[PDB]
Amino acid sequence: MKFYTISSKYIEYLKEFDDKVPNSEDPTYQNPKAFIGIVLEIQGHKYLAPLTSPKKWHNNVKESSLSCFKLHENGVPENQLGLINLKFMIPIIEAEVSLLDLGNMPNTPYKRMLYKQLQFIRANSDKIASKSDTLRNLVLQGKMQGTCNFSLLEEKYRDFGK
RNA sequence: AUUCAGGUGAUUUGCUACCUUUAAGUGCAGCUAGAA
């Protein structure tokens, strides 16, 4: 798994079908909204899932929740690092997506945080792929709401631009 | 941005574990000190 960004035009396109697809453009954003890399690959679809910085309501989400994978520094549980917002993962196409360039990124606190996350994610990368698969299944069966319409997105995301 | 999926313990507060391939109750607190 790796960090990605997603072209604004592609986010805009999907937003047309499901208004829950994560926002890309925002003036509060210091860095681009970062997505986490191939969280689930099934039936030809590859999903990326948006990372999100900590909010107040995060304390209430259970570790067992299918909607989020809470992130923290390896072996320092009190160093919370936001969460992978699985409920808003989206299918992608290689063309409209590009890896963060960690190689050439100047050393900033942000880059340092990126690496604390990368390690925790890599370490728990089976759990994360397993939550995703289950979350998708429940949504497709109608048992869960509040998420991206996977069934719909999976039907339209390959058209673009026609 | 998008402000908590449902379920598993002859019992179960909180968190955690577990299971959603129709399967699943572990751990630490909590309360407890009962009698074959």
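Numbers here mean position along the shown chain, with the first residue as 1.
Cβ coordinates come from backbone N, Cα and C, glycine included.
Spatially close to A:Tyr10 (mutagenesis position) yet at least six residues away along the chain are A:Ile92, A:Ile93, A:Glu96, A:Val97, A:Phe160, judged by Cβ distances under 8 angstroms. A:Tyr10 (mutagenesis position) falls within a helix when secondary structure is assigned with DSSP. Swiss-Prot lists A:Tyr10 to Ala among its mutagenesis entries, and the accompanying note reads: No longer confers phiA2 resistance, not toxic in E.coli.
Among the mutagenesis results in Swiss-Prot, A:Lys20 to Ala has the note: Still confers phiA2 resistance, toxic in E.coli. The residue drawn here is the original one. For A:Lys20 (mutagenesis position), other Cβ atoms within 10 Å of its Cβ number 15.
Among the mutagenesis results in Swiss-Prot, A:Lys20 to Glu has the note: No longer confers phiA2 resistance, not toxic in E.coli. The residue drawn here is the original one. In the three-state DSSP assignment, the secondary structure recorded for A:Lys20 (mutagenesis position) is coil.
In the three-state DSSP scheme, A:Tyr29 (mutagenesis position) falls into the coil class. One entry in Swiss-Prot concerns the mutagenesis experiment A:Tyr29 to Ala. Its note says: No longer confers phiM1 or phiS61 resistance, not toxic in E.coli.
Recorded in Swiss-Prot as a mutagenesis result, A:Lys33 to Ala carries the remark: No longer confers phiM1 or phiS61 resistance, not toxic in E.coli. Under 8 Å, Cβ to Cβ, and six or more positions away along its own chain, A:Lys33 (mutagenesis position) finds A:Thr5, A:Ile6, A:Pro22, A:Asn23, A:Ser24, A:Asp26, A:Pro50, A:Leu51.
Experimental mutagenesis at this site is recorded by Swiss-Prot as A:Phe35 to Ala, annotated: No longer confers phiA2 resistance, not toxic in E.coli. Packing around A:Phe35 (mutagenesis position) is summarised by its Cβ count: 27 other Cβ atoms lie within 10 angstroms of its Cβ, all protein chains included.
In the three-state DSSP scheme, A:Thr52 (mutagenesis position) falls into the strand class. Non-local contacts of A:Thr52 (mutagenesis position) by the CB criterion (under 8 A, 6+ apart in sequence, same chain) comprise A:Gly82, A:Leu83, A:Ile84, A:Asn85. Quoted from Swiss-Prot for the published mutagenesis A:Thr52 to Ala: No longer confers phiM1 or phiS61 resistance, not toxic in E.coli.
Mutagenesis annotation in Swiss-Prot: A:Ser53 to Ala, described as No longer confers phiA2 resistance, not toxic in E.coli. Alters but does not inhibit RNase site-specificity; the structure shown retains the original residue. When other Cβ atoms within 10 Å of the Cβ of A:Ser53 (mutagenesis position) are tallied across all protein chains shown, the result is 10.
For the mutagenesis experiment A:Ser64 to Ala, the note given by Swiss-Prot reads: Still confers phiA2 resistance, toxic in E.coli. Less than 8 angstroms from the CB of A:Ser64 (mutagenesis position) sits no same-chain residue that is six or more residues away.
Listed in Swiss-Prot is the mutagenesis experiment A:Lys87 to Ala, annotated as follows: Still confers phiA2 resistance, toxic in E.coli but colonies are smaller. When secondary structure is read from DSSP and collapsed to three states, A:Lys87 (mutagenesis position) falls in the helix class. Cβ contacts within 10 Å of A:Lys87 (mutagenesis position), excluding its own Cβ and spanning all protein chains shown: 19.
Annotation of the mutagenesis experiment A:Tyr115 to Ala in Swiss-Prot: Still confers phiM1 or phiS61 resistance, toxic in E.coli. Just so you know, the Cβ of A:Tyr115 (mutagenesis position) picks up 10 other Cβ atoms within 10 Å once every protein chain is counted. When secondary structure is read from DSSP and collapsed to three states, A:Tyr115 (mutagenesis position) falls in the helix class.
In Swiss-Prot, the entry for mutagenesis A:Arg122 to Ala states: Still toxic in E.coli. The structure shown retains the original residue. Here the Cβ of A:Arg122 (mutagenesis position) has 12 other Cβ atoms within 10 Å, regardless of which shown protein chain they belong to.
Quoted from Swiss-Prot, the note on mutagenesis experiment A:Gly142 to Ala is: Still confers phiA2 resistance, toxic in E.coli. The number of other Cβ atoms within 10 Å of the Cβ belonging to A:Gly142 (mutagenesis position), over all protein chains shown, comes to 8.
Cα to Cα, A:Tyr29 (mutagenesis position) and A:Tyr115 (mutagenesis position) are separated by 19 Å. Around A:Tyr29 (mutagenesis position), a 10 Å sphere centred on its CB holds 10 further CB atoms from the protein chains shown. The Cα of A:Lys20 (mutagenesis position) lies closest to that of A:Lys87, out of the mutagenesis positions A:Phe35, A:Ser53, A:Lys87, A:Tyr115, A:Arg122. Taking A:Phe35, A:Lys87, A:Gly142 as the mutagenesis positions under consideration, the smallest Cα distance to A:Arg122 (mutagenesis position) is found for A:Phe35. DSSP classifies A:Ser64 (mutagenesis position) as coil under the three-state reduction.
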